[PDB]
Amino acid sequence: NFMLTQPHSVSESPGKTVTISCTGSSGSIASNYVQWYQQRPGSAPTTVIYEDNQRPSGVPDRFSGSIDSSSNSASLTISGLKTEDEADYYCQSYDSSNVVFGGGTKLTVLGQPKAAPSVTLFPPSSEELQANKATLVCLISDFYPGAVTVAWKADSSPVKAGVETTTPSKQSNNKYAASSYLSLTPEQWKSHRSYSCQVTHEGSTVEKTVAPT
Amino acid sequence: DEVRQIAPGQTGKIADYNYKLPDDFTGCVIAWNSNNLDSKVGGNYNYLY
Amino acid sequence: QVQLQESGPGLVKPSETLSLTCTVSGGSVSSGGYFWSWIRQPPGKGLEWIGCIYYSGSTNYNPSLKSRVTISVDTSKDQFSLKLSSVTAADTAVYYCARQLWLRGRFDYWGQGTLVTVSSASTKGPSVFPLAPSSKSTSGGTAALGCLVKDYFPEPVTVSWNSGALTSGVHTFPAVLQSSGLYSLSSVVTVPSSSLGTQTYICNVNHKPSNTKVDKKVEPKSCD
Amino acid sequence: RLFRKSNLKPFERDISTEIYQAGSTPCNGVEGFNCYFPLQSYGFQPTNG
């Protein structure tokens, strides 16, 4: 029942000194070796310090750790924060034949330029209609800020059923992209005269329309 | 009025912020009056500090 | 030096045996007197220790994962494999195999993480419907076309345009859960309208979990 | 407020906007050296812990 308590989020400006803690509940922190791992997102974890004072060959000297056995806490001290230091930190223990890791420390990171919300529409294809299904796809791209509201329209009546939209995602050109999908039956697509997608972005509204042709 | 500040072992507002003079200063300082060329009517503010 | 790589399926249906094999390149399992371990990490969560093995039959497992971990070592093939029984939807984690120089201390080398996120056994292929551009689909001197990837399970799908020859203007969107279990996404590219009727655009949607590759040509809409 | 000359009496408000000698070098409203201000900004963020 031995667990390591670690602060979930730690924020500090680069160039300063910060302390990351790792507190053990039942067993004393000085009983077993404590190991810190610095793991980049989407990458394998890498040992950043071990033996509670020993730095591996390759890491900078700023990654220094200390042990406070009175408070049952393991402290890792970082001096002079940099850009590459923004990663997850986990503390390892062993207890008794059962390796126990830490909760994890997240480092807070730090605005894209504004852009016009280009909107495109396509009607459902004939191949999809032959499969007894219909889907209207609304796309929002090359825009900023990433706070857009989509509202499907059936001629004049708004549509909510079957509406699926995607959260904005950053593009390569420092802009954002979004999507919206409206699943419909083949009868409902041809029931109304026209279907339109309205995109609201910073007050301005860009509307495209399609019709069954 | 700031030509007296340029010496090894002085404290003020220009030497300590722009060009400090160390104790082992074997440099050699020459200056002259050039008001007829370095200044003009209407306010010559081309130089900064 | 030595390097560890993982293999096996990156997915497993619920309530079934999981099979992940991590092999060793540039080293020997038995020689050196070291240890092997499996460590998993859920997305957005901390690292979790599964178990450790020796090149002999010595095994120890986590109390939370006790009686569910079966790890074996075969020296002839120079690899070690772990078997997980009764997998659920909460076992979605990034599995790492790591060399252990010191059992109660630090690791030295971490293999690349073969993520396994799967919660159901739908295993449905990706429907690829063309997104025909038209006069109302263009705004100015440029037009847009694409393909719709709808009603597939599970993540992910890779979509490429003209076998990867077209990359400029290509936007891949993250999938969103539908009203009934499955996901949906699309991938589109912005093209000038002058080459709409003179250039052929084909989307290549690949779904490795369902072993389905679909190529769909994109053409301008024909009024009927 | 982070920097102060000395202790202050309880139930007293300090609104002195003056650059204190936090560092070694003298700093009593002058520019001096190592003069970090008693008044610093916060680090508030809604996405913290």
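Residue numbering for chain B follows Swiss-Prot; the residues present correspond to positions 405-453, in that order.
How was it done? The header gives electron microscopy, 6.3 Å.
Each Cβ is built from the backbone N, Cα and C atoms, and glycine gets one as well.
For the natural variant B:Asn440 to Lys, Swiss-Prot gives this note: In strain: Omicron/BA.1, Omicron/BA.2, Omicron/BA.2.12.1, Omicron/BA.2.75, Omicron/BA.4, Omicron/BA.5, Omicron/BQ.1.1, Omicron/XBB.1.5, Omicron/EG.5.1. The structure shown keeps the original residue. Under 8 Å, Cβ to Cβ, and six or more positions away along its own chain, B:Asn440 (variant position) finds no residue.
Long-range Cβ neighbours of B:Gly446 (variant position) (same chain, at least 6 residues apart, Cβ-Cβ under 8 Å): none. B:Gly446 (variant position) carries neither a helix nor a strand DSSP state and counts as coil. According to Swiss-Prot, the naturally occurring change B:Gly446 to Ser is described as follows: In strain: Omicron/BA.1, Omicron/BA.2.75, Omicron/XBB.1.5, Omicron/EG.5.1.
In Swiss-Prot, a natural variant is listed as B:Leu452 to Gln, annotated with the note In strain: Omicron/BA.2.12.1. For B:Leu452 (variant position), the Cβ neighbour count at a 10 Å cut-off comes to 4, with all displayed protein chains included.
B:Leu452 to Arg appears in Swiss-Prot as a natural variant; the accompanying note says: In strain: Delta/B.1.617.2, Epsilon/B.1.427/B.1.429, Kappa/B.1.617.1, Lambda/C.37, 19B/501Y, Omicron/BA.4, Omicron/BA.5, Omicron/BQ.1.1; Contributes to cellular immunity evasion and increases infectivity.
Among the natural variants in Swiss-Prot is B:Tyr453 to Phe, noted as: In strain: B.1.1.298. The secondary structure of B:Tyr453 (variant position), as reduced to three states from DSSP, is coil rather than helix or strand.
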Variant positions in contact range of chain C, given that the Cβ distance is under 8 Å, out of B:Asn440, B:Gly446, B:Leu452, B:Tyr453: none
Proximal but sequence-remote residues of the same chain as B:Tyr453 (variant position) (Cβ under 8 Å, at least 6 apart): B:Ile418, B:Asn422
Three-state secondary structure, B:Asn440 (variant position) (per DSSP): helix
